[PDB]
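Colleague: Sending over a structure as C-alpha cells; questions will come in a sec.
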Amino acid sequence: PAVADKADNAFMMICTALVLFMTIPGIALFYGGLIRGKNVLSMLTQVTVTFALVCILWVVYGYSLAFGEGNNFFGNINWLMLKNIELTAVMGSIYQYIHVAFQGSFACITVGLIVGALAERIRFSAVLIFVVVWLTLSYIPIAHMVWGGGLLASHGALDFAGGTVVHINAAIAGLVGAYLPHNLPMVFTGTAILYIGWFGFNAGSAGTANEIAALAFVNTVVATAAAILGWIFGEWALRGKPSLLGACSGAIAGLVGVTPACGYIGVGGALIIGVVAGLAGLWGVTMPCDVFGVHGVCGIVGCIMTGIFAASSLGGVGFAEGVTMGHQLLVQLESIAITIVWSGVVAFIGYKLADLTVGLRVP
Amino acid sequence: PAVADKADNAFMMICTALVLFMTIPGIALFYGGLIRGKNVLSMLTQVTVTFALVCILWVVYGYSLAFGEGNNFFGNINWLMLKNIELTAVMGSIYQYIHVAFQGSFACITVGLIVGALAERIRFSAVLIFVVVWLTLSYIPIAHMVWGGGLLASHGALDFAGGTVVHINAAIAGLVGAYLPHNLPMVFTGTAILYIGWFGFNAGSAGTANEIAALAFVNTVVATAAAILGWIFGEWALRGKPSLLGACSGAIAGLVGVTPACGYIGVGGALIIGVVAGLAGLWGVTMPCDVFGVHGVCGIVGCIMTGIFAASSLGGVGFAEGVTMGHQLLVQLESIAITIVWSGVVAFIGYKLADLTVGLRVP
Amino acid sequence: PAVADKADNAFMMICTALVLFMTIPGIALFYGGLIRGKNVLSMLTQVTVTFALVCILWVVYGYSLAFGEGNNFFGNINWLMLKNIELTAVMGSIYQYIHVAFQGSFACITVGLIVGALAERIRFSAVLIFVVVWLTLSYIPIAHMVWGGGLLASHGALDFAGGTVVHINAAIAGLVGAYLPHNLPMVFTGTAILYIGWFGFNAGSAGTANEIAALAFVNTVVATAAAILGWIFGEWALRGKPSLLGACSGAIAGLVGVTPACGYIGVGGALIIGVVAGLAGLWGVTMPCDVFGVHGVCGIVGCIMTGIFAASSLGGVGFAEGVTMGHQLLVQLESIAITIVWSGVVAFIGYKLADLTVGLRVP
C-alpha cells in the first residue's frame, strides 16, 4: 500500500505556498498597478475576500467534486470537509492533504485572474455570487475532466499545469464578464511574484521532485525568457521601442504558453513556444481586461503547441502509445473548444444570476 | 544513533527562510503602510537593526538558554556561540544547526511585532535596551517553558507554533510599552508576505515534512480564509461595508488564532477557530498598536480553542493519554496566564531600565 | 551509477527559485529606489530584458561552456541547447537539469547587478551587446575556472557561492563601465528580497540538503546580522545616527562577504567576517554605482577571510590535506587578482565593442 515520500511532501507543500503567493499578493499587485488608482483598494479587497471564499468552498465540497471519483464531468460528495480522507492517506507519492492544498491553490489563482480584472466594473456582492456559481459549475467540472480522470483525460488530453483548466477557463469567464498604468513598478513587482510562484505552479504539477519537475522547471525559465524577447522584439518593430509593460506582458505570455506543455516538451520546444506565445500575445492585445489577449490567446497557442512539441522527434517526452501527432492535435483542439464553451455558458449563467439578484454594474 | 533525513533538512531550511521573510520585509511593510509617513524610515531602520541584534543574541547565548537542558524556566550556557554542537548533530530528524536557525527565526518575528508597532514612539537606544532585556528574560524562558521541555510543556500545554511564545508574549510587551493609513497597498503587501511566510511558521513547526506538517498547512489555509470572511461579514454588519484593512486584519486574526492549534485540530476545527478569531479580532480592535487587539485577543482565543478542538471527537489528533478536555482547558488557561504575567513583568523591567538609562520618549 | 536524491532535487529546485527571486524582482527594486525616478522604468525594462537574454544564452551554449569538460579556462560545446544531457542524467546527487537551472540563476543575478547599476547611463542596445560579450568571455570562463574544474579550482581556491564568480566579477565590470534615493521603502523591499533569496544562493551552493547547507544557512543569518550592526555602529560613529540605506547596505555587505566563506567557516568566523565586511563596506562607499564600494570591497574581504577562517583551529571545516593557511591565503589572492584582471579586460572589450557599434552614452 502506497507510502508518502517526505521529499515529495516537502516539495509539494513549498510548491503550494509558491502558488498561493501568485494570488496573494502576485495577481493583486499586477492588476493593482494597471487599474485606475481610485479603484485599487476595492480591487485588493475583492481579490482578498474572493480568495478566502474559494479556499472555503474548496475544503467544504470543491476538492471532493473535482477529485472524487464520479463520472466524466464531476466527482462526488464523499469528501465534504475532507471527511473520509485519513490524515495518513497518500495520493501518488504525497499525503492527500497536500494534494488538497496544492489543487486548491490552482482554483485560487484562476479566480484571482478573473476578479482582479473585473473588480473595477463589478459590484462586490455580484462578484461573490459569480465566483460561487463559476467555481462550482466551471472550475470544478473542467478540473475534474482534465486532472480528475474525467472526459478530457480519458481521451488523452495533454495539459500539464492548466492551459485549459486555469488559463482558457479564466480568460473566457473574464471576456463574457467584460461583454456584459498609474504604478508600473507595482505591475513589475506583481509580474515578478507571479513568475517566481509559477515555478511551484509548473514544477509542482509533476506531484514529485523528479526529472519531470526538473524539466518543467527549466522549460519555465526558457519559455518565459523566450517570450520576453519575442514580445520586446515585436514591440520594438511595431512601436519603435520596448516598454516595461511590454516586458512584463511578454513574461506572462511565455508563462501561460508553457503552462500546458512544460512537463512534456524539450528545451528547444520551450524556446519555440515562448517566442510564438510572446508574439501571439502581442498580436492578441493589439487586435485591464487583457484577460484573454494574453491568457486566452497564449493559453490556446500553448495547448495546441503541446500537441506538437510533446513528440519524441522534437525533443519531447513522447506521445502515449498508439497516438500520432495528428490525433493528439485533434484532442488538444477538442479540449480547447470544450473549455471555451463550458466556461462561457457557465460564466453567462453566473453573471446573469448575479445581475438578476443584486445587479452587476457597481452602484 | 539519530540520523538526519535530507527531506526534513530541505523542508526545515526552506521553512526557516519563509519565517525570516515574515520579518524581513513582511512585518516591516505591514507597519510601514499603517504608521505615519514621517515615521516610516525610522521604523524600517529599527526593525532591521533589532532583527540583526536578535540573530546575534540568539547564536551567542539565546539558543542555548532556550533549548539547552536546564530547569523548568531556562536552559543552560553550554551552547555559547553553538559550542559543543557538532556540525553533524541531529535534533529530531534534522541537523541541529537547522533547528537553531528555525527557532531563531521565531525570536525575530516576535521582536519584529513589538518593534514595528512601537518604533514611532520609542527612542532607538531605548528599543535596543528593551529588546536585549525582553528577549533574554521573556522570550527565552517562555520558549524554554513551552518548547524546551520546561514547566508548561511538562504539564502538557498544547501550542504548536506559538500562540503563547510568540503572540500573547509580544502582545503583552507591546501593550505595557503603549501604556508607558497612508499606504494601504503596502499594508496589503506586508499582510500577503506574512501569510506566505506563515506556512513555514506553522507547517515547519512539525519539524518534518510529514502528515502533521500537511495538516498544519491545510489548517492555515482554512483558518486564515474563515477569519477573513468572519471579520468582513462583521465589518459589513457593523460598518455597512468591508474595507481592505478589515480584510488584511481578518487574515492576521485567523493566522494568529490557528497558530497554537494548527498541528492538533481537524479542518472543521480550523474553520470554527478562523471564524471566531476573525470576529474576536474585530471585537478586539473595536473595544498602530493593535499589538493585542489582534495578536493578544486572537492568541488567547486560539490557545483556549486548541484545548477544545484537539479532541478526537471533534476531528483533532486527540489529547494525550489520561487527559480530558477539561484538564486540557485548565492547562491552556494556566499557560496563557503565566505568559501574560511573565511577559508583562519583564517588559515593565525592560522599559523602565531603558527609561532610567537613556529615556524612553523619542527626543 | 549515480542516482538522484529527491530531497536534494526538491531543495535545489526551491533554491533556484529563490536565486531567480534575487534578480526578479530583488535587484530591480533595490536599484529602483536608489536611481532617479525618471530612470526607473527604463532600468526595470533593461534588467528584465537582459535577464531573459542571459537565460537564453545560458541554455543555448552558456551552461556547456561553463560546466562542460574542457581546459582550465572554458568547457566545450557538446551541450548546445542541452543536447546529449539525458533527462535522467545526475550531477552530484540531483538531476543535471536542476544544476543547469541553479547555475543559470547565478549568471542572471551577476548580470542583474551590473545592468541595474548602469541602466541609467547606458544605451539599451549597448547594454545588450555588452551583456553578450561579458557573459560569454568573462562570466562563463570564471565560472568554469572556479566551479567547472578549471584553473582556480585545480589550485584549490575556496569560493563557496561566488565571491569571485559573482561579486568581484560584477563589481569590476560595473566599475570599468562607470569609468567609460526617491524611494527608500522600495530599496528596503529589494534588500529584503535579496536577503531571503540569498539563502537559496548560499545554502543551495552545497548542492544537497546536508550539514554543509545547514552551516551555510546559519552563517548567512549570522554574517548578515553582524554586518548590519557593524555598518550601523560605524555610521553612528561617523555620522551621528544610523540610516535605512546604511542598514540595508550593511546587510548586503555581510551577505557579499559571507558568500565565498559560508560553507567553510564556523559561526564565530561568520560573526567576524560580517562585522569586518560591514565596516569595510562603509569605508568603501566613503573613500548608484557602489557596484564595488560594497560588492568589490566586501567580495575581496570575504575571499581573503575565507583563507583564514576555513581553518579547523578557528572553527572552520579545515583546509584540504597538505594546505597551510599561508598557502591558502596565497591562492585566495591569486584568485582575486585573476578575476579582477579577467573581468576588467573583458568588460573593457565589451563596452568598447558596444561603443564602436551603437554608441555607449544614452542618446
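The numbering of chain B matches Swiss-Prot: 24-203, 217-323, 333-408, in order.
Heads up, the Cβ atoms here are built off N, Cα and C, so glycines get one too.
Pasting the relevant annotations from Swiss-Prot:
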MUTAGEN   B:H178 to A  Abolishes the positive allosteric modulation observed for binding phosphatidylethanolamine and cardiolipin-like molecules
MUTAGEN   B:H190 to A  Does not prevent transport of ammonia. Loss of transport activity with methylammonium and methylamine. Shows normal GlnK-AmtB complex formation after ammonium shock. Loss of both methylamine and ammonia transport; when associated with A-340
MUTAGEN   B:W234 to A  Loss of transport activity with methylammonium as substrate
MUTAGEN   B:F237 to A, H, L, Q, S or W  Loss of transport activity with methylammonium as substrate
BINDING   B:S241  NH4(+) binding site
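Distances, neighbours, how buried they are, the whole picture for these features please.
Modeller: DSSP classifies B:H178 (mutagenesis position) as coil under the three-state reduction.
Listed in sequence order, the residues of the same chain lying 6 or more apart from B:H190 (mutagenesis position) and placing their CB within less than 8 Å of its CB are B:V292, B:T295, B:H340, B:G341, B:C343, B:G344, B:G347. B:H190 (mutagenesis position) carries a helical DSSP state (H, G or I).
Neighbours of B:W234 (mutagenesis position), defined as other CB atoms within 10 A of its CB across all chains, total 28.
Reduced to three states, the DSSP call for B:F237 (mutagenesis position) is helix. The number of other CB atoms found within 10 A of the CB of B:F237 (mutagenesis position), across every protein chain shown, is 27.
Within its own chain, B:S241 (NH4(+) binding site) has B:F183, B:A184, B:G185, B:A252, B:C298, B:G299 as residues 6 or more apart in sequence whose C-beta sits under 8 angstroms from its own.
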Colleague: Where the model skips 13 residues between B:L203 and B:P217, what's the CA-CA distance in Å to the nearest whole number, could you check?
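Modeller: The answer is 24 Å, taken between the two Cα atoms.
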Colleague: Cα distance, B:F237 (mutagenesis position) to B:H178 (mutagenesis position), nearest Å?
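Modeller: B:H178 (mutagenesis position) and B:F237 (mutagenesis position) have their Cα atoms 24 Å apart.
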Colleague: Measure the gap spanned by 9 unmodelled residues: take the Cα of B:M323 and the Cα of B:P333 and state their separation in Å as a whole number.
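Modeller: Computed span over the unmodelled residues is 15 Å.
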Colleague: Among all the protein chains here, how many other CB atoms are within 10 A of the CB of B:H178 (mutagenesis position)?
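Modeller: So the Cβ neighbour count for B:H178 (mutagenesis position) comes to 15.
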